[PDB]
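Colleague: Supplied in structure tokens, the structure appears directly below.
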Amino acid sequence: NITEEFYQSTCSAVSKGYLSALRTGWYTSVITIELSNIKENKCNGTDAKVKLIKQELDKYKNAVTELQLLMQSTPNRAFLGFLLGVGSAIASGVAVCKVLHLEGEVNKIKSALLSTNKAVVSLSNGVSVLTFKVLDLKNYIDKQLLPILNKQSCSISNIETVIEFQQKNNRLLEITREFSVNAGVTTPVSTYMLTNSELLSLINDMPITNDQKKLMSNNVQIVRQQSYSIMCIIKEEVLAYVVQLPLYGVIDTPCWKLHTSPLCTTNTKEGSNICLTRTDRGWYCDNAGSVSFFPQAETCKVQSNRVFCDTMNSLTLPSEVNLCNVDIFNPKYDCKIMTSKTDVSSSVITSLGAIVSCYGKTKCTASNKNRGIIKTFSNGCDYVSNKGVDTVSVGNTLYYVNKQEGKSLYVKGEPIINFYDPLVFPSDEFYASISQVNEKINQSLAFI
Amino acid sequence: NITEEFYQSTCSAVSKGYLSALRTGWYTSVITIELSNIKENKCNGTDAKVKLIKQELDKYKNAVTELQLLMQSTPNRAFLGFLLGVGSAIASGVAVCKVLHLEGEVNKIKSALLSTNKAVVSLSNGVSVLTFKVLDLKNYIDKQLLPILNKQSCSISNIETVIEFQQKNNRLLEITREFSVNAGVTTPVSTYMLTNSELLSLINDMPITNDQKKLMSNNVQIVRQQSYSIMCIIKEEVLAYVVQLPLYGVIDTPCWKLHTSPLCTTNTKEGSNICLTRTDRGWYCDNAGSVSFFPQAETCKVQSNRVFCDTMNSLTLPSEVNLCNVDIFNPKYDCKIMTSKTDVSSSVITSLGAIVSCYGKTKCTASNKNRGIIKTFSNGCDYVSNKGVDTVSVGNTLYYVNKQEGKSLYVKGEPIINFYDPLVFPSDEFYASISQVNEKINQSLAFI
Amino acid sequence: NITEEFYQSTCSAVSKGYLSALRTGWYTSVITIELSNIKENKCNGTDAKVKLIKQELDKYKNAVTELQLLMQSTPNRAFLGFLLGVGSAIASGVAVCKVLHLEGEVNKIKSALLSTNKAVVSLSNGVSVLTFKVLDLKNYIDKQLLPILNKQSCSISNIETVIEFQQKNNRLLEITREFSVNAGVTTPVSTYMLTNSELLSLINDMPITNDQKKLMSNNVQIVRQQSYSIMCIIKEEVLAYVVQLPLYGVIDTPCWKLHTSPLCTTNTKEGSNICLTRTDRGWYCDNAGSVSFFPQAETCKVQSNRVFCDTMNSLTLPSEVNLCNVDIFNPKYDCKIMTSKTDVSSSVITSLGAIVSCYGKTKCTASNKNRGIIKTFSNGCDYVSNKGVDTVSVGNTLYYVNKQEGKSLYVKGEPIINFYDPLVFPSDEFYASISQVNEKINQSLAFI
């Protein structure tokens, strides 16, 4: 299942065995809350029950006023992470919102949700959206509160009506609160925006495959984090916002994680040493004949052995980029490195073990809870599997290794940094490539 | 109104037509909650109403204890973003807090807010601050709860008093909760800290121009995000915190966004290619005879065509920096570039279109929802306006273009990367300048 | 106490006098909520009191279902910050969770918390954990609600029971809500997860020194921010999560902050100027014979003169690294610099003053509130202490200086950038070292 290879020659390790789930699409549903047009009334009733009702009705009216004032606002430019392109993530969402502002378009929805709280409506721009009514405050305030306020004055008050209205009104107040401190766009989508039972019901009614229905349902928390809640409009007794859900159009393709660490010579004199680091670390997933590379592997969520990623955070590379692992000098692909005198010690915890880059006088060991040091690392880049090992210590820093099971393969090889004459080594390329470095080396070697 | 130019020669695009709103100042108001000095009482009453009261009174007492324990704490060092200076953002706030700790100074405020809940008080350090009393728990617990607890024992309990106290006490509990997980400083300022109606009332009573009053009021959500809430003190039946609001001392000056993307030769052999990227991307705003440059354009909030920015996230540059757009080789300003073999494909969505840097074998197209591919990009850097275009596809990644209307201008020109001999091109300067590169080029050209 | 030195020769300043508190360990406690196995009942009672009860009981049942669906999920790869290693921070926590899944292991805990709500239990993996029962919903729903629902139908309803159950059930609902939008791991640990009074009680019962008990208690907010809350399991009427607290195994060692800024020549022609910046800025703490260096000083929390840091965000360096401050050319340590033509003006606010790097035509001054400009900076890198100074202005940006008291020392010296011939200066090393630069200089000087 999940296995791992360490390449001694380049101080890198690849964890493989993973399966992809890459977001490639967006499903945009419209969540609605039916509001009520209430004008406050001349009501002379001291009784504290009525007073509490009116205090809650003010909360309601202020939440609406706040959301309206907010909807004047309607709703960028961001180791190889700078290489990423730039795009807006809520774009299909904002697209749907702009349609909802068209005259007559809100009326279309409330008519669909007149006899049911869940329906599929066709918008004038021709997208079919699932529409939910999740909270009907309209008829509640009208057929529960409104008569008490008006008919025969405030005399007929009931404490269970006070408590019930607090409960009903609360979701509106928390919806508003979230939107107010996020300028109208929310992520992850909270359970206020969409409850667990609602989200699941949404997924079951989507135009997605029976396969995808199962996948999204068994990972709702990941779905929430990759979803957006976009405040859209308040119009004609209706509050509406778009919940924008991830479609995973790439599933169960092979994924592997590349871990890299600095590779340095370990000469007696520590200021005559040269270093080299593979710069292409992160997640890789086979995808439509090419490879999707995610430079900031912190953007992918890993569940078991499935990797949930957003394709907006990837570069698309030739599949030949994998040859950098097995042969960094290959002719098919120019493998990326930096040459920056990073002779500082560190560890990188991998899926099934740990890479240790130990230099200078740093203490670098791997331990077991009950048995003490079982491996001492020497100067250089090395590796230990998580089998029998609990912690890794480099200097004053303690790392815990993952204890998930899997096979590790130590691929012995000569550290490639040894192939270079320190006197002509391009000693500071922040972002270079193997052949690029070889080029400059010869260029200065010609000066003889 | 909003227009855009693409410069083919340098693979960059400038969106202009924007108007500035740059924070240059801070208004520091003092928000107060009047507390009560209650000692719990020997009260033998089982009745569940009283029990619920005492459970809420414990919540109150614990919120106070927590805030006091917190106020022992009272309240850094952070594409050209590293060039930014370092300063504390809550400094004028902390300044006001330190004054509130002076003996007699808290008493000055509570006296001002004795007959009203909104007043302007002059502090001993000579700053005039607007002061609000937003919650008077003191006289509530004293003249609603305290007698019930003591006088004639617990016999006189009332359920509407239970529910009302939960409501009153809640804001205190949420104020506390926020402060407790943020070490006393909050941003964005929540509606617990300052309600929508309060914030607006604050803005109307400030010593700012009638112009600025309108601007801040019509963008309260942006104001919230650029505001700070600083827990200050609990002293003499008073809880006080400072809400620190942005003053926009630069308004309606021209702003433009610079978008850049990698510019590479597209020779048959893909490992003999050289690249070049303008590194000066981000927001630019005319400001006091110079230009305020914001390197991380993700720090500015754009509302319609107004750009809200904080001047602490800007560098101050000569106005001549704009000449980099129209003539990157000009003598007046040394235009910044990097030369790092970024021959990986990507897109940058702009305000009115899209830049596409297409290299290697990557599929790069622009599509329309209903009509399919309408433009196919060739190897190189190119551009397409958002007119008639819905999406842009580079490799496995899909971008949506903005659909706001505006004029786009394609400025044809020779890609400047073509002017360089690949044999002497300084092939890895992470942060260089045009003339810097020309210098090194000649330096190695002299070796002949 | 807190003092500071500015080194004119290298445009850097060191603030010292600080005392360390470095996290080196983790204490993992198990927080438990006792749940109840309730099957809903055939109850024909319209009365609104009962209706509200059943609505709250549904909230309870849905919170449990949600947490269970979440626990299918169970629970990386991240100026010198890239040099940091990579490790999982919740590892000892996840370790404890995996043990709690073992059969019989949950039963061990609930038996310990059968007669008390706080006990120390020994897990089968041999770790002694403090275990809390913080909410006993089991016997509440059973001996308060369950009979009302069943026995003699719904006739016996009581409003104080409605309100009380809302209160009891609320913590569960907020625990769930937090976990649901964070995939099961929370930080900072909220007061829902662990109340202020609970956290403190935990600290008092830990196997830590009387010294450490005092330290953690007087800084609970820092403890919260450096803690993790890990959703673990729902099994046998028990909900359990791990709260993972920082152990500070390094305390009261000397800490100092290094501030650096760009150092450039200021020749008449501004495009013939060379620059140099020390790249080793951030926090430094003596630690076990070496120095713990934190490259992103934004990761350390400073309280008074104590510095709270996590050792996972540090590199371990020789103590000789301090010699870079007093003599950047020393033979013992190769001091790190960049040489990147950063001739853009800026300020860095320090602990007791301000560094100003002023270049070009930028206006750079230091002011006092009431007295105006008291210092004007010239082209170059300079410094001013916070004594008598309120603000610093560089270009269009205004900085506030800290007003804490302490001694500042201006160490005069020749700017080292003056020692270099601009014609052979390696004008763009993003991450180099003094001797590295000297090397390349001679290498190109040999070509004569």
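We're sticking with Swiss-Prot numbering for chain C, so the shown stretch reads 27-101, 105-107, 137-506, in order.
Method of determination (from the header): X-ray crystallography, 2.6 Å.
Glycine is treated like the rest: Cβ placed from N, Cα and C.
What Swiss-Prot shows for this protein is this:
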MUTAGEN   C:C37 to S  Impairs translation or folding of the F protein
MUTAGEN   C:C69 to S  Impairs translation or folding of the F protein
MUTAGEN   C:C212 to S  No effect on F1 and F2 structure and glycosylation
MUTAGEN   C:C313 to S  Impairs translation or folding of the F protein
MUTAGEN   C:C382 to S  No effect on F1 and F2 structure and glycosylation
MUTAGEN   C:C422 to S  No effect on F1 and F2 structure and glycosylation
VARIANT   C:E218 to A  In strain: Cold-passage attenuated
Colleague: For the recorded positions C:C69, C:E218, C:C313, return the ones with C-beta distance to chain B below 8 angstroms, or 'none'.
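Modeller: From C:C69, C:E218, C:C313, flagged as close to B: C:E218.
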Colleague: Using CB atoms and a 10 A radius, I'd like the single residue among the mutagenesis positions C:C69, C:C212, C:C313, C:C382, C:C422 with the highest neighbour count.
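Modeller: In terms of Cβ crowding, the pick is C:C313.
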Colleague: For C:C313 (mutagenesis position) and C:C382 (mutagenesis position), what Cα-Cα distance in Å is obtained after rounding to a whole number?
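Modeller: C:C313 (mutagenesis position) and C:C382 (mutagenesis position) have their Cα atoms 16 Å apart.
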Colleague: For C:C37, C:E218, listed as recorded positions, tell me which one has the smallest number of other Cβ atoms within 10 Å.
Modeller: C:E218
Colleague: Could you check which of the recorded positions (C:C37, C:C212, C:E218, C:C382, C:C422) sits closest to C:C69 (mutagenesis position), going Cα to Cα?
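Modeller: Considering only the listed recorded positions, the nearest one is C:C212.
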Colleague: Taking C:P101 and C:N105 as the residues either side of an unmodelled run of 3, what is the Cα-Cα distance to the nearest Å?
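Modeller: Distance between the Cα of C:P101 and the Cα of C:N105: 12 Å.
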Colleague: Tell me the coarse DSSP state (helix, strand, coil) of C:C37 (mutagenesis position).
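Modeller: The three-state answer is coil.
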Colleague: Going by C-alpha distance, which of the mutagenesis positions C:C37, C:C212, C:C382 is nearest to C:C422 (mutagenesis position)?
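Modeller: That would be C:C37, the closest of C:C37, C:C212, C:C382 to C:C422 (mutagenesis position).
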Colleague: Which whole-number value in Å describes the separation of the CA atoms of C:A107 and C:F137, between which 29 residues are not modelled?
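Modeller: Unmodelled segment endpoints: Cα atoms separated by 14 Å.
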Colleague: Give me the CA-CA distance between C:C382 (mutagenesis position) and C:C212 (mutagenesis position), in Å, as a whole number.
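Modeller: If we compare the Cα positions of C:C382 (mutagenesis position) and C:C212 (mutagenesis position), the gap is 79 Å.
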Colleague: Taking the Cα atoms as reference points, how far is C:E218 (variant position) from C:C212 (mutagenesis position) in Å?
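Modeller: Distance (Cα to Cα, whole Å): 15 Å.
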Colleague: How far is it from C:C37 (mutagenesis position) to C:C212 (mutagenesis position), counting Cα to Cα, in Å?
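Modeller: If we compare the Cα positions of C:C37 (mutagenesis position) and C:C212 (mutagenesis position), the gap is 78 Å.
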Colleague: Through the lens of DSSP with three states only, how would you label C:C422 (mutagenesis position)?
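Modeller: DSSP assigns C:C422 (mutagenesis position) to strand.
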Colleague: Per DSSP, C:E218 (variant position) is which: helix, strand or coil?
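Modeller: Its secondary structure by DSSP: helix.
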Colleague: Quick check: in three-state DSSP terms, what is C:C212 (mutagenesis position)?
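Modeller: C:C212 (mutagenesis position) sits in a helix per DSSP.
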